[PDB]
Amino acid sequence: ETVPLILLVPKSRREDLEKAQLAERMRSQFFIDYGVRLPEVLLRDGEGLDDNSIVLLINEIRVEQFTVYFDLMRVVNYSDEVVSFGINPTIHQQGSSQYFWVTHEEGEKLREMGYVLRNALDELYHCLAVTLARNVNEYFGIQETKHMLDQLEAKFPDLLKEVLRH
């Protein structure tokens, strides 16, 4: 890989993320989990970028925008019982999926009650790995479709007749 991954980050978080060595954390973890070598990961200030937002660019094209609450912890196996403990999560919603976040102090209480918590940087890594994995799956899917159009012996009218039937 010769083209770097770029993460646009909030201007107020950039120096903390550099001090936390986010780039090396990401590169190191991805290699251990997958055996694949990420290109260099560069952080850049995102103009107008609100807090808790990260934009992934590859080859200067926007790939995905993540919502990660830098000062909070993600409740990985969140259940509604959390609320019965007096803890009301920060909820982020992306499509059909909800993500539940709590304070560091709340996180420590939930860890004693069977919950698993991920800090923001670990969740940011997780978001990247999920995005990278989703894109690879779809790429393979495109290839499967090309193979089916190669193997296809039925013509279009006959093919479309069969589809409406079933």
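The numbering of chain A matches Swiss-Prot: 358-523, in order.
Quick check of the header: X-ray crystallography, 1.9 Å.
Every residue, even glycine, has its Cβ placed from backbone N, Cα and C.
Listed in Swiss-Prot is the natural variant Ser369 to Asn, annotated as follows: In strain: RKS3013, RKS3014 and RKS3015. In the structure as shown, the Cβ atom of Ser369 (variant position) sits within 10 Å of 11 other Cβ atoms.
Taking all protein chains in view, 7 other C-beta atoms sit within 10 angstroms of the C-beta of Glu404 (variant position). As a natural variant entry, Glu404 to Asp appears in Swiss-Prot alongside the note: In strain: RKS2995 and RKS3057.
Cβ contacts within 10 Å of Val412 (variant position), excluding its own Cβ and spanning all protein chains shown: 16. Quoted from Swiss-Prot for the published natural variant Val412 to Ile: In strain: RKS2995 and RKS3057.
Per Swiss-Prot, natural variant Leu489 to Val is noted as: In strain: SR-11, RKS2985, RKS2993, RKS2995, RKS3057, RKS3333 and RKS4194. For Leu489 (variant position), the same-chain residues that are 6 or more apart in sequence and have a Cβ closer than 8 Å to its Cβ are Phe387. Following the DSSP three-state reduction, the secondary structure of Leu489 (variant position) is helix.
If you measure from the Cα atom of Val412 (variant position) to that of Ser369 (variant position), you get 15 Å.
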